[PDB]
Every structure is written in structure tokens, then in C-alpha cells.
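I have placed the structure first, in the form of C-alpha cells, so that the comments after it can refer back to it.
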Amino acid sequence: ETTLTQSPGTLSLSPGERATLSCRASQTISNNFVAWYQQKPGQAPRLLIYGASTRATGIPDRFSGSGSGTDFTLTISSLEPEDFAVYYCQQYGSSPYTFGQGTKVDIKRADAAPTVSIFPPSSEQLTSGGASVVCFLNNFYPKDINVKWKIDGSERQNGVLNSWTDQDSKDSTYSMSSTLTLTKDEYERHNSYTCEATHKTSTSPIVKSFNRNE
Amino acid sequence: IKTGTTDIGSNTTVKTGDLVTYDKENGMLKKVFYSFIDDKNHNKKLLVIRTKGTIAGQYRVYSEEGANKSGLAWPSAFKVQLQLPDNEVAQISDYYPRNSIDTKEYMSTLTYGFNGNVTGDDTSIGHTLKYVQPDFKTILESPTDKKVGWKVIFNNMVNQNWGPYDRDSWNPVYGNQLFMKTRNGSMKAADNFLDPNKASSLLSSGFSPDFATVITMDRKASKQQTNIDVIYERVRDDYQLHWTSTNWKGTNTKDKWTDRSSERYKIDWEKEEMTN
Amino acid sequence: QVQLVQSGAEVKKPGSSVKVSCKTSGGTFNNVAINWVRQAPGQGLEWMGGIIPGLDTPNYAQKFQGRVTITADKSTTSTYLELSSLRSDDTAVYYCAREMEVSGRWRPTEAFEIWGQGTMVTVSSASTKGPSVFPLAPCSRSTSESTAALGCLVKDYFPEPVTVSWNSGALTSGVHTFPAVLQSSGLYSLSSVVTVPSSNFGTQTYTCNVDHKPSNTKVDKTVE
């Protein structure tokens, strides 16, 4: 393969500002053939630029491609409301026609710490022999956040399912849900159940906890 | 919609028109021009069908079977063929080019010699045929009064100062080398084809024929309708490079892909016009 | 108005084989290359293979090892992407994407210009199942003086979708129904939380209405 690797991860900016997405290859992609697609949630992707620099029909001058060797870079001249989406670079010269991992652009509000809430397994689920402990991290910004589960003080990593919401249309925050799924027997093996949210807003984890035997 | 006319002069009257169709699905622009001749002195009517237009070559490296095999599709032939039905009383009088030929550029001036005659020259007012065909021959397909047709097939070709190489070229070490960019160069198979820059323009841009059939029908003829099929096609070859161990080795497969683009035109001999 | 329209979503038992179709609407067909790119839920894009209908020359991604097999058809003006021995990790969206039809193309493909809607293939060893809704509440019963949040837990259902709603649509603001998410068990499981005020607690009981049309089911679980 010829593996592209985009950067940065997210791109927290506001409209009017320019955003410059970068993309770097394992080897030369030739230079003929490097495309940039914009994908919005739910929809297919959308060809913006191709070849390297020349832009596909109907795309506005705002969007702009450039690069050489093993470094290619898309530039949004002046971000417009609709431009906030995911962006994917690709080489389409050598098979397999590899795609970049993707860089997201993200409307920027004031940093916000998460509001954590923890929930023990339901009686209903416990009768079925399952035990899911749920943790809501609500209304934070920016999107990246770390959730750490601790059972009787020790971190637990397997059986954890996380799910982020899309950015809120009103308050521009994100919320995420973390679900630790155990067997009833595994749940009854321990007592203290803790969920710790580490976010950009503080190096102090934001923590909620409960004890099964209470 | 009008059928335009000139005349030369108190003998004849040249009812002339043009009939284009763009076969986007076969990469072909058929241009078919026609000229009716009405020399009252002579007993028959002459129709001179000039079959111009452009067939795209459609040279393409089409897949990659890993970095040691890759296939190229390339045009090893072009044809244009006119053909009247078996029952019909009209006959193919004359046709140009009249013989088969190599010369890079064909060129001749057709004129009407005031005798139901239309002869060609290679050095009284009329138009002239020319068409270029580097690296190709032109073969006259076995004509009779019913059917005439040309096939400009690939002749031979130089390759980066080595060569020349043809479709039946063979070397035991390297096989066929028509479009082999390098011989023992370590790289992706698909990248080791000859750029269309470095071969004939007929392979990339394509061929653009300028042939001329001429048909006669008698004024006395009892049935003045006259249908004719005009078929442009493109034969393409398959040329795969593959690494052996120490070196590359190409090989051609003749006539993999064909593109018969048949149209059929009607000819009103009385009102002297032609239309698809 | 040149355009692509792919086949209907499907769900396949792991070990079986799927094949989605993609028909070309407006515009030409023959020597313009159609590629297939696939996307897992919230994931990267992956080229699988292409085909150049006229030549009928398929171009395959070598990692797949020929499980992927692609074809064209003139009568239908369409391509097909077949995939053998399906697995849990194949569950993805499957876009066909016609190349950009450029003047002098001599390479395979180049730049995927117009795409279809995508087809959803969702491989799971599971038949149509309605959810189990379990409640989400804390065991403090009143804390933080300001407010707290409660919710539902729709679990072990199949296939997607399930429409969750609160108080029969009497409670919009302060709701978060989270994305579906599969499980290694091969069933879906989402959670819908809702935050309400604290002085506004112990006054109104909150029933979430989970709805799931695939099994012909509705569930109304109440919480406090």
C-alpha cells in the first residue's frame, strides 16, 4: 500500500477563518492523482479537488488544493457554515487506491466541562443475568474526551461501548454515553463502580461513583 | 432540411448535404457527407458518399493484478464499411482510396470528369481527401459492387529507439515488447507501460478517416428508394506485461475487444437527399 | 443529470454471500470506470474494486483475496459488487462511485465524481428481535441542589432502527438519544437519556416510549 495519514485530528474553528487540512503519504502518490472529498453526516462523500490542485466542477474557489512529493494540503479560504464536516484525502494512482483516515472540522464555542451521571444496572436486566453500568458525559466542548471505568478502584477496559452525539445545533456542545457491560456474576463480584471523565477543560478527572451493596 | 445545391454547369447540379451522429457509447463521431450528381448528358445519377469523422483510439491500462502483472488495451484496427442490401439495384461505381497503402499521409483530389466519371489525383473544381495514419497500413477489404470497405490496421512501430515491433513480435527473453517502457526495471507493472506520448497518435487521440464511396443509380430505375449500412468499428488488443524473475515480459492477444457502430441511411434518389 | 442508484439495504448471516447492484442513470456508460468504496459505521473509506464496463476489466484490491468480485451488464447499464463468506466486520455501507469522465484517460479510474446512495449490508447471526428497555436512575434520589438526569436503555434488539420518545412526545428539550451501536453478540443497543430539573422532580413521572417497527413492537417504560 501507499498509506496516507491526515492531520490534525479535529479542526476547531469558526466561520470566516481559514482551515488548512494536511495529508501525507507513505511514498510518492505519483503526484498525478490526489483527491479531496467532503463527507457530511448520513450522506455519501463529495469530490472537491482532484489530480492535486484542480477542483471538480461546481466547487467554489473557497476550496483549494496544493502540494508535491509526499505532502498535500486542502485550504478552505473562508469557512462557511455548510463547510463544517469530515474531509478525506486519497491517492488514486497506485492500487490499492488508499484513503486517508479523515480530518474533521468542528464549529468552535467556549470550552465546556462535562456533566457526569452514573447509573447502576436495572433490576430487569439483572434478572436476565446481565449488568450494564452506564455513564453519561453531557454538554462538553471540545469533542475529544476520555472515559475511564474503575471497579473496586482498578481500571476496567473490556466490555465498554462508547457513543458520541453530533455537535448540538443550539449550544454547540457534545455529549457521550459509556456503557460497561458485565455478567451479573461479574457485577456481584465487586462493589465500587466509578466512571472518570478526563477532558481538555481540566487535568482533574470528573468523577461519579456508586456501591452495588447500597 | 434544405439539401443545398451548386451546379457545373448546364450539365449537372450538385445537391450536397451532411449527416453527423456522435456515438458517445463507442467513442466515435461519425461525419457522413454526400453529393448528388445530375449530369443530364449521362444516363445515370451519381452519389458520392464521403465518410469523414473521428474514431477515438481508447488506449488504456485497465487493471492491476498486483505489482507484477498489468493489462493494456490498445487499438490495433479501425474500419469503415459501406454496404447495400442483396436485392437492391443500385451499384458501387467507384471508391477512394482505390488500392491498399502504407504512406503516412493519404491525399487525393476528387473531381468530376464530365462523363459519369470521378477520378483521383496525388499532386474542373472539386474537394480533396486526406487522412494520416502513422504506424498503420490501409487495407482495401475485398470490394465488389455490393460492398466496399477499408481497414487501417496497425503495421509496426519503433519503441524508444529499439524495434521496430509489431503485433506478432517475439523475443524469447522479453516476449512482445510493443509498449514495454523498461525491460528489467523494478517498479509497478502498471507503471511500466509506454506513455501514449511515445507512440502513435492513432492509439490515443485516434483515427479520422476521409474515404469516398460513389454509388450509381439509373434515372430509369423502377424503385428510387435506397438503403445503405455504414459501419465504423474499432478492434482493440490486449497487451499484458508480467515480471518473470530477472526481467519483464510482455504479450499480446489479438482482437480481444470490438466496437461495431452500425448506422443505416435512406436515400431518396428522386428528391436527391439522404438521412438517418 | 448523470446519476447512480444502488440496491436496497440487506442483512446477511455470517458465512453467506451478498451482492449489491448499482445502475447508471443519466449519461454514458461503457468506457467510464465504476468503483466500489465501503464505509463501516463511523469509520474510514475503503476501495474494494472497480470495473471498466466496455472492456469488462475488473480491477481488484489485493488484500481482499478475490472474495470481492465485480461485474457489468449492458442490458441494465449497471455494475454488481459480490462479496463471499460474509463476516461481522463486513457490516458497512457500500457505495458505488463512478469516476470522473476526463478527456484522455489512459489509466484505470480517476477521481470518484458521482456516487450512489450506498447500500447497507449488515452481517449478523441474528433474526428480527424487539428490544428490552431497562431504566436508568441513580440511588441518591436527590443531589446537587440544581438538577439530575434519568433515562432508558434499549438493548438486545435487531435490526436497526428504533425510535425512542419521551412522554408520548411531551418532552423534547434536554433529551439525548444516542447512536445505535452493534454488539459483539450481534444485536443493537442504544441508550436514551433525559435531563430534567430537581425541584421539577417527584412531580412528573417520565415514561420513555421505545418504538421498533421491524418486530411490530412498542414499549412504554416509566422511570423516577
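Here chain B follows Swiss-Prot, giving residues 33-155, 167-319 in order.
How was it done? The header gives X-ray crystallography, 3.4 Å.
Cβ atoms here come from the backbone N, Cα and C positions, even for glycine.
Record note (Swiss-Prot), mutagenesis B:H74 to I, R or T: No oligomerization, altered hemolysis, near wild-type target cell binding. The unchanged residue is displayed. For the mutagenesis result B:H74 to L, the note given in Swiss-Prot is 7% of normal hemolytic activity, reduced toxicity in mice. Among the mutagenesis entries in Swiss-Prot is B:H170 to L, noted as: 16% of normal hemolytic activity. Under its mutagenesis annotations, Swiss-Prot gives B:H170 to L, P or R the following note: Decreased hemolysis, wild-type oligomerization and target cell binding. One mutagenesis experiment named in Swiss-Prot is B:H285 to L, and its note says 46% of normal hemolytic activity, slowly toxic in mice. Under the heading of mutagenesis, Swiss-Prot lists B:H285 to I, P, R or S and annotates it as follows: Nearly wild-type oligomerization, hemolysis and target cell binding.
Projection of Swiss-Prot feature records onto the structure.
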residue: B:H74; record: mutagenesis position; DSSP (3 states): coil
residue: B:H170; record: mutagenesis position; DSSP (3 states): coil
residue: B:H285; record: mutagenesis position; DSSP (3 states): strand
Task: Set of same-chain residues at least 6 away whose C-beta sits under 8 angstroms from B:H170 (mutagenesis position) - done: B:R82, B:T141, B:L142
Task: Other CB atoms within 10 A, centred on B:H285 (mutagenesis position) - done: 16
Task: Length of the line joining the Cα atoms of B:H74 (mutagenesis position) and B:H285 (mutagenesis position), in Å - done: 64
Task: For B:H74 (mutagenesis position), the number of other Cβ atoms found within 10 Å of its own Cβ - done: 17
